[PDB]
Each structure stands twice: as C-alpha cells, then as structure tokens.
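Report on the structure given below.
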Amino acid sequence: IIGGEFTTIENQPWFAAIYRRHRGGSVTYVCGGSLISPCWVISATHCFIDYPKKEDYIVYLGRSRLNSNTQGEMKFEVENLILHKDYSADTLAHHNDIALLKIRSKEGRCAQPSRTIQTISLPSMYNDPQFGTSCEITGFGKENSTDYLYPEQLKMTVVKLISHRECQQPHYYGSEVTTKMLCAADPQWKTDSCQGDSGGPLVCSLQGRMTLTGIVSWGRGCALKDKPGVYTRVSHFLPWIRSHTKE
Ligand SMILES: CCCCS(=O)(=O)N[C@H](CO)C(=O)N[C@@H](C)C(=O)NCc1ccc(C(=N)N)cc1
C-alpha cells in the first residue's frame, strides 16, 4: 500500500496472510486474501499459478505483523487449492484472477470467529456500488515502488471506484480492462495498492454492509497518474464461487 496508514487486524478481521514454505526452511509472504466462510479464503490465482502445490502454503488469520506473532492469531494448512481454469495474462490485463483456498488447522478444524477473526460478506448478483463510491484496501505490500522489502505492519487506504467508461479511455487502459474487472484509484493519485497487495480485499460499504467488492489484481506501476489499480469484480464470479465451495 502506497501512502495510507498503518492499521491492526482488529480493524480488518477478514484479512488473511498467505505464506509459502521453502525448500530449505524459510517462509516468505506471497499474497493477501479474505475469509468468506469459516473454511474458505478467497485470493488471486496469479499468486499460486507457478507453484500449485497446496502443501507449501500456510494461511494466517488474526495476524497484524509480517514476521512476528500476534495474540489470538491462528495458523492453517491448505486442504484444497482451487485456481480458475480460465486464468490468463496479457500485456497488462490478468483475466479471471481469482482463487479459493480451503483451510484447516492441524486438528482438522476451520476458523473460529473472534474479535480479530471474522468473515466478510459477498456481493449479490451484479450488485456493485455506484461509481465514485469510497472503498478500502488492505495489505502488506510495498510502500514505495523502489522498495524491495515489505512493511512489517499491516496497512490500509481508501480509494474511489472509477467507471468502466473512464478506465477504458486511451490514456488509462483502453480495451485491456473488461466488465469482469473494476478500476479504483485516488483522485490525487497519491495512494494505491502495489506489489505484495495482490489477492487482498477491496471492501466497500454497500447498504450499510461491508462487502468484498474486489480482489487486488493488477495495474501499471503503483500510484501512477491515469493508471488506476484493477480489481477482479467479485460479483461476476458468484456462480464459480458457489460451485467450488459446496462439496
Ligand atoms: C510494482 C508493480 C509493477 C506492475 S506492472 O509490471 O506495471 N503491471 C503488471 C501487468 O500485468 C502487473 O500488474 N502484474 C501483476 C502480477 C501485479 O504486479 N500485481 C500487483 C499489483 C497490484 C496493484 C497495483 C496497482 N494498484 N497499481 C499494481 C500491481
């Protein structure tokens, strides 16, 4: 997250931190995610496409820091890693960038709700916030494009939803952005998500209810003028989500 402010997991209880176990013994951060049900986390496919082995991932809930423990945090293994079969990456656009991770603790249980661990509501069929609406994003991603390290504390910021018409303009992204994607940015181009925030949530207050509206996916650079962040439009993937989370 470029700009914005540091926050705690108490303010983003649905946030999931995903790490990968390494061939030696070290563990590195991969992407963010969101808890949509006690046993399910939703993230982005581009985060796992190159290493589709479920056994190498670890999911933390109730965690506020990157490399240190947080009181009340819970560790989970990945029981099933579901990637979207139609995922593809073009020059800029990442299509169908969405994934599901079924989690389970060593005792074989799912997440237990608490003050620091809660689920986030999914949207209704094709029911998205009006363009110009303020939404929030959270993540452990880069604070500056020139950084090679991630911040130790979780961050969050607020951006505004941009219409498909505006985002489709020549100086923006042209035809690369589709109706299955959502653009959001700071009107001053000062704050934005960046590398490392992938898979994280774009949450919007819809009818007094916090809703998972988008998933951090792609963008040209970070916080660049006329180059908004592009998010996977969750409302267009409800059928895919329902079919893969049943049994
Ligand atoms: C430092 C990031 C540079 C990104 S880039 O090379 O200009 N664009 C590519 C185009 O497909 C890209 O976005 N790749 C994906 C995997 C990616 O890096 N996603 C993370 C990412 C998330 C948000 C944003 C943003 N809001 N601008 C920017 C990047």
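Chain A is numbered as in Swiss-Prot, which gives 179-425 for the residues shown.
Just so it is clear, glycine is given a Cβ too, placed from its N, Cα and C backbone atoms.
In sequence order, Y265, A267, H272, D275, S376, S395 make up the list of same-chain residues 6 or more apart from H224 (active site, charge relay system) whose Cβ falls under 8 Å from its Cβ. Per Swiss-Prot, the feature active site, charge relay system maps to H224 (among others).
Among the features that Swiss-Prot reports, active site, charge relay system is placed at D275 (among others). Over all protein chains present, the Cβ of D275 (active site, charge relay system) has 28 other Cβ atoms lying within 10 Å.
Among the sequence features in Swiss-Prot, the mutagenesis site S323 to E is noted as follows: Abolishes phosphorylation, proadhesive function and ability to induce chemotactic response; when associated with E-158. The Cβ of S323 (mutagenesis position) lies under 8 Å from the Cβ of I180, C372, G399, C400, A401, each on the same chain and at least six residues away in sequence.
Here Swiss-Prot flags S376 (among others) as active site, charge relay system. Just so you know, the Cβ of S376 (active site, charge relay system) picks up 24 other Cβ atoms within 10 Å once every protein chain is counted.
Ligand 1 lies under 6 Å from the Cβ of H224, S376, out of the active-site residues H224, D275, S376.
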